[PDB]
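Chemist: This structure is in structure tokens; I'll ask about it shortly.
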Amino acid sequence: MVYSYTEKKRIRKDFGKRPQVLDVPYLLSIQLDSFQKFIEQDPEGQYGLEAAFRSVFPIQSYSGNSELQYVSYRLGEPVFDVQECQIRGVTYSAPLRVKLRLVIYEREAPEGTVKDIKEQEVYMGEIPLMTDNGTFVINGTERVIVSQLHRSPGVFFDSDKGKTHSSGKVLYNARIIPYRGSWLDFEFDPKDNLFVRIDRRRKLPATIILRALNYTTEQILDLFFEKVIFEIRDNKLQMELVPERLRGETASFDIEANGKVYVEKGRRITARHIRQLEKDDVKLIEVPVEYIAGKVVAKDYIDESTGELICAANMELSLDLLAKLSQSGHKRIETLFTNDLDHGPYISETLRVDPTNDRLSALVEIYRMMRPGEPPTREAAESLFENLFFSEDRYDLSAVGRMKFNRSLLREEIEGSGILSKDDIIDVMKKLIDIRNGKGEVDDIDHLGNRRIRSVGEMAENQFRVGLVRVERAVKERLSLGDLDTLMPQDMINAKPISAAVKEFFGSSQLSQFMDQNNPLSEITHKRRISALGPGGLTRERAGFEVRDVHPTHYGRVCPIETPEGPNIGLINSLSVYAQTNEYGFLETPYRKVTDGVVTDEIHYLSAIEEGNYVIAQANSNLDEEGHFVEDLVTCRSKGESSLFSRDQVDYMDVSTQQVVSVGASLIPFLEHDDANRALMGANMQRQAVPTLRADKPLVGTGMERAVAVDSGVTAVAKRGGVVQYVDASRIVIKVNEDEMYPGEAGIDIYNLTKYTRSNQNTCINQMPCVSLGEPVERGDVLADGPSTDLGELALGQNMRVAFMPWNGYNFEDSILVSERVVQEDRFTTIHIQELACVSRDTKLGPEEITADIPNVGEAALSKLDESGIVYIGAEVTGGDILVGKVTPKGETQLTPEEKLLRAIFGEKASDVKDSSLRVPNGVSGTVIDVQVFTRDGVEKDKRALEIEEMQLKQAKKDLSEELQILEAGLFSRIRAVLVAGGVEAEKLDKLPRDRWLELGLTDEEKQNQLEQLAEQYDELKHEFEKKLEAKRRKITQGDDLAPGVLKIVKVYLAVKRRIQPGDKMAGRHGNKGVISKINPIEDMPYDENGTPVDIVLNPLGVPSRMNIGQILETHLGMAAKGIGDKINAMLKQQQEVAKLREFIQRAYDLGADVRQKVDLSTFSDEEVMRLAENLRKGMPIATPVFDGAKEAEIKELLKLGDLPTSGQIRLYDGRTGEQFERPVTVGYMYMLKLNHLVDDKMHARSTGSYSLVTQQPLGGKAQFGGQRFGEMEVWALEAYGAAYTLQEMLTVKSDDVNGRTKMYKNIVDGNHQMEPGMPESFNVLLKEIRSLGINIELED
Amino acid sequence: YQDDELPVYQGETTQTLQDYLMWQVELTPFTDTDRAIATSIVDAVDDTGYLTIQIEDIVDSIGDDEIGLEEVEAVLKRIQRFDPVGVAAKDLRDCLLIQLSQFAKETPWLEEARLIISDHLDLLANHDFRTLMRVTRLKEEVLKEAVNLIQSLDXXXXXXXXXXXXXXXXXXXXXXXXXXXXXXXXXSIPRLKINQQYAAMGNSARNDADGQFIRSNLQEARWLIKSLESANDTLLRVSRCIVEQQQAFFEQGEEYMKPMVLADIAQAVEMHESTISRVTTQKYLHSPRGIXXXXXXXXXXXXXXXXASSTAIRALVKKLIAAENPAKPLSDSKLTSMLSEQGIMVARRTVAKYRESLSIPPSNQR
Amino acid sequence: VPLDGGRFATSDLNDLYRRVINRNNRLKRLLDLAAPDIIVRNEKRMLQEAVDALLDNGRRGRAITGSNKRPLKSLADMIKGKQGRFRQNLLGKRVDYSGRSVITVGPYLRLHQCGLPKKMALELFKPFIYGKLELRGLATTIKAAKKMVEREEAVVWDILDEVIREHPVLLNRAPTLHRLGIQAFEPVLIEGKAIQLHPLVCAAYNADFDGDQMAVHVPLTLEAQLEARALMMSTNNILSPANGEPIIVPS
Amino acid sequence: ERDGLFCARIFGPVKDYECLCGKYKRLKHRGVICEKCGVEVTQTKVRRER
RNA sequence: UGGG
């Protein structure tokens, strides 16, 4: 335990205090999981290639009876690896093999085929592959794609907030949104009528859209309403009783029931009389006539004598109609309830809005009402109805639409057809009215349970589907006139829409951009990101208010801390450490089951809807040995709230406390002691850190750095470890142990470490061996460390000794002062790498050769150039020196003696060729690293291109011969065994070459078996390794693909060193970013009683205002951190015995209460104690978890172990006057960071640059020499001062005056200092732009 | 950070900078007429900056009214020094004379030889020295540092230039050979025209106006689409048909070339000559040789019944006169007889001009 | 502005002219042809939409390009900039001699002075440098003095010291609100890549030092130096014209 | 092209004082009409004026 | 994407 083979070198101290149930996962897995979902064979139809294949296929031409049947698919092996394909600048992809067969139906026969043709498929498209590090390599780029955040398809009931007409009326609408196709919306107007909006068109009533569903008015009222039974016959005039349906009522007359009084006139409507009359059983009783005039007939009743009828529905009656309907002979007439308390009259007004009760008519008004164009032909109405409404291809809800659709309606089935049925939208309408009736709740938009994310797999599947349908459109047309086509699955498929669709999506998009190469943490947080943008998207500006606010469902899924500030606030987010994604695309978070009074160790992942109903315990809570709670009242959360609950009322447990913080902010110790916004800045500034020469371990830390560094994929992870054989800077090999081995071929592990290589930000990356020799390796090891990594631990910055005071007022506001010692020690130094390219192209005048130095240039620049005009490796190029020369011929020379005389003295070219060359720009100084030049097939390479081929061939042969050497090593071992078995000549047997001629015949069995088998193995391994070496050599040298117009490409790399300077722009992880005002010498820095000056000094003024207590705690805990290491170092200066050092180390690690760290000495025997001591000589890596920290008692005790003053303050003396400062001073060690922002590129100071051809103004860009900008508020200010000439020179002469330039400059050279203003050209531009219009403007004399 | 469509904007190209001599004269402290005379001088400066017109033509073109040549001459010599080591003055002597005046003003054997070599006998000493070594009185290799110093003396101007217009062909039309057939596959093909029509079709139904705009927005757009997609498809089909006709009709790999009347290639597709000959003007061809769909359509009767036009003859004639003259024949008629021995029926009178043409040293190589 | 990669590039507003002239030549060629009235009415409508789309892009047909889509631009949007005067005129000009560096703060350089980087120098003052090089007789031709500046001889540093001594240089920040955001100070050459600003004046800029950049301008001629020295000197004006309570007060 | 946008003749000469079809190159010829077209000599800054 |  607690080994890992790295950790035995250096131990971290953890304060613990709470256990961790589950380990941190791979944490990139979900990303790869998406890729793992895109490529696989799924018979069930899961999202991937098979879903699009079964979606588009089978395909058939119209009335041609020809079908195509696709069967599965297959993927081939890439032509290159990651390294070589990244170096050559070629995209990294894989071939696509998807088989399909052609079937020709029989002519003029039912359900028959004359012949079927199954042949091999044609090569189409290229599908890239996601690297093990999680990047998509295209054109030599990292190209990390960010996941998308959007709303899930389904039904959304919205209250809209109820403010529309200002009259204070609530309006409940709803939106059914499918996955693809037209969106359907239902809305209420203040008129209290139902209206329908289809694809944001004009508002139409809900009756005209339902009328096309073949529901008659009687079926509409009978289906969508509950009619009360009423019958008036023989003057009785009685109705049925509705005690439960009728609550409140107004009685205008006495109501008696079965001869007994029931409700008196003006009687109380309270539940007393309702229950009194409800207890007794009363049949239908008579009522007065006045109650009928308020009722409305539901169904359509006709007289039995004659055929005519009265209207349809939604029409009241009169006292004169009772004679007609009573004389007609109708015994019973069903009428709707006509009672408004919770319910109310609806849909009646909508019936009154439109005349059309019929499918044909309503189809006409919906057709012509939608499309402004050609009126309906009665074909277009049905074609747009069936095509735009539910259909197989156009309308698909699939799993999210059907699942959320059935869940919103409380339906039992979780699946169904991909299209809506007739009763589905009717149910949406019934519940939709039920929301207005007062029953039900309004779903929130910001609620995450309805908010779904997508990944690269589903989007790439969508684009591949769009391309495959785009081809499917063209395939159907060629099958009609094709008749019999030999080898049909060959030329009938074009790969241009496929490779162009997927190559266009991966190549260019707003969700696919360059990965940040600075630090591994910026890579991890770059690969894990949430964005509301994308194809459905939320673009910007709009929809940005409530949505940006924090919602309680964001607790254990997205980190509230990390987010950019000004533009993107509330949009970009970061997932939690333990957060994962469901198969359906929903985020869940784990919990810990609690049964009875004990807490079970099993975990259960819950979603928002699942966790909302149950109760989850608070993060920090005590525990017992059996798992019982110490306190009865436990803080918990039920629904959207928090409060105390009983020990038996809590369902689950929060497990770890870090579930609410992402990986970037998980490296901030004592997060509770810093402000929320300042920690938001601290997590942002730590991602911009630039790596340096040597990474120093942080004294104050967390312990998440290990999983971040090993899971970032930057370092070298050792697989199937074993005894190390050979080590080296660029190569490390390991001999695998015999325990885990694959039978046959033997072989050992080889590792090629990545040397200095250009970045996207121009920085450098490197790897160095962490092991020496003769030590084993366990699986899951770290062989090398990438940039800003130390022994597998992630150190992205360098510690310093902080002193808090002002020093002679040199620190002002947030600024900082640095000692010269930091500059002398080389700390805070970075290296950049710049790529330079020169192209040679074939023009109209013929090819452009690169050779024969440069014309019209002295030998000064020619001495540095050779090998066809390229610089040597290791040369230092400064200034405007030409790195690569080039000659472009010009053949326009004709005749006259001046040409012959010009060619007499000089000859050769005689100035017929231009001097254009690479021409390295100024402001760049450094040496050369690598020559990347690419050449063309059959262009007769020559030059130096053969040297790199000899290097690659020598390397491939050198590292290739090792495995073979092992092959005949073991082979000669076995042959040695069989020759020693009998007739052993001892050393003489090894002295004779060629296996001593196979030891003659020896025994007969070995002569017919062992000898021929041994020679067969020798010839097989020999010729096999020679064949593989020849194929590899043929693989090294290959013609590089390039454009038909380009001839040859030259690329050379440069390196530049950058040292710390007053430009500064440093930062901490607590949100503190200063600048360097002055660099003081060591003599001027304050020193303690021992004479040790402080390295860095900060201003305390920012501590109370910015509310950062983690800084000071980091300084004191840094003192207690380094003091112990100084004790071990002081003990090692005297070469103390292993016993005393063992007692001091063991006494050092076991301190503190609890901390649940059981690591202890008296285990490692002899050495490895002195190794870890020599490792911790510099300092002790104390690790502090995020939400579990240390305390003042632990800091003071651990500090008193180092004999340091408990108050954390030490006396200091002045470095100049030497006087003692009044009051003590807090000293410490804080972790310091450098930022990519430097004054090297931020200084310009333009004098006279190039001018634009339009408006005669300078440009704005640096390098191309921008003149910055002079704005409107500046003219406002200069008008506030009242200076006419100071602004007058800047408005005209310095900008828009053509003659003011030359004449002004001429007056300045002579020293006249005369203005002589002139007329601006931009005003003339405005003049002409107005003159183009019919408006005339003219100056006056 | 891609900013959607990207800048894609007019941009106001800032390069220009053909001649800065105007900005140089603008800073020269002239009085009154010297500025106008200087502007008259700088206008006649050639792009090469070696020999510019005639000194008398300037003065005759000034509209003198006195202002004799003694002034404008001092303006010449005056600007030539402020020039980048020199400009114009022609004569081919004044360039090297001014370049050596302010360069050094000392070294071993600079001015002593430079004055006589620059003054006279230069053109006589350009080919070889020989007897001139006895005229200059120098002994053996003493002049090696002199002429060696002149070699570095060097077109006098053309230092600034700054002409980014390199004029590249790029793609255009391509052909390929394989499986025993060197047949072009029309190896361009953006497909944008094809793609745009397909893509634009989606665009027509995307107005989202509610005005329908069936009369103007819908029919006109459709017409434009038919009009541009049909025109691009017809142009691409004509270019592919002409590229295939010229491909199959003549083979580049085979030695020599076959003359094609404009009519034979026009008679293959049965199209008028002007239509195809106009298509072959600005359209080039890219194969794995050289770098035009115009030089491969050269027509000539070759003036013989036994065989090809002039391209084959011209290449052959330069391949003949290339290696020849072991001694110093310096002969064109002998090349016309050797060419006549193959049955080409060369006149041998106009043969030299053809042979001489296009950088050939003949007949001045004698 | 033809590009070598894209051959001849055409502006979005250029196609409107060839479109209106195209439909105009169609209407004129088809007019005298003596054709039915429906076709010539359709031609009048197409030309009407063409001219109306040329003058005003917004509303109406809002014609869309095939390749780049977008509404493109018409004369109404091409007036100036944003369809204001702001971008290319009315204080939209970039002038010259501007800023672009970081600001620092020393506890020296009296309140009328500011540290000017010596590398930031030698460039803004090039006209003065050439003037004094031609005045003192150390050179003759302008190109010779240009080579002397490019070779940065030690004498050029002394002459530059003579130039910068009393020559004022005015400072301004990027989001200037009140008038005190832009002032005029006396430069003093300092060794470094940044500018040292007086601390007490920083409160007038309402900024802090995180490494913020700045804007710098150099007045030319003469009267501009008198308007900078007599007005924008922070030693000349203290009381802010808002409260009347003093500013630059230490903190 | 003649009679077109930014055409020669009207709107001014394209390059320096040169004229079409190689006539009246520079300098002493100012007021004049070219043989083939109405091209005249100008500083070429008139492109904005016309 | 990022800085005030």
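Cβ coordinates come from backbone N, Cα and C, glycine included.
Reproduced below are the annotations present in Swiss-Prot:
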MUTAGEN   A:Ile561 to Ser  Resistant to antibiotics salinamide A and B
MUTAGEN   A:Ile569 to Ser  Resistant to antibiotics salinamide A and B
MUTAGEN   A:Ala665 to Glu  Resistant to antibiotics salinamide A and B
MUTAGEN   A:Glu813 to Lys  Disrupts the enzyme's active center
Chemist: Just to be sure I understand the packing, how many Cβ atoms besides its own are within 10 Å of the Cβ of A:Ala665 (mutagenesis position)?
Modeler: 24
Chemist: Sequence order please: the mutagenesis positions A:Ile561, A:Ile569, A:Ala665 that have their Cβ under 8 Å from a chain C Cβ, otherwise just none.
Modeler: none
Chemist: Quick one: Cα separation, A:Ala665 (mutagenesis position) versus A:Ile561 (mutagenesis position), in Å?
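Modeler: Counting only the Cα atoms, the answer is 7 Å.
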Chemist: Using Cα coordinates, what distance in whole Å links A:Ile561 (mutagenesis position) and A:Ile569 (mutagenesis position)?
Modeler: 11
Chemist: Rounded to a whole angstrom, what is the C-alpha distance between A:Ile569 (mutagenesis position) and A:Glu813 (mutagenesis position)?
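Modeler: So the alpha carbons of A:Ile569 (mutagenesis position) and A:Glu813 (mutagenesis position) sit roughly 27 Å from each other.
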Chemist: So for A:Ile569 (mutagenesis position), how many other CB atoms are inside 10 Å of its CB?
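Modeler: By my count, 11.
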Chemist: Which Cβ among the mutagenesis positions (A:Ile561, A:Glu813) has the fewest C-beta neighbours inside 10 Å?
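Modeler: Among the mutagenesis positions A:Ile561, A:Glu813, the lowest count of other Cβ atoms within 10 Å belongs to A:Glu813.
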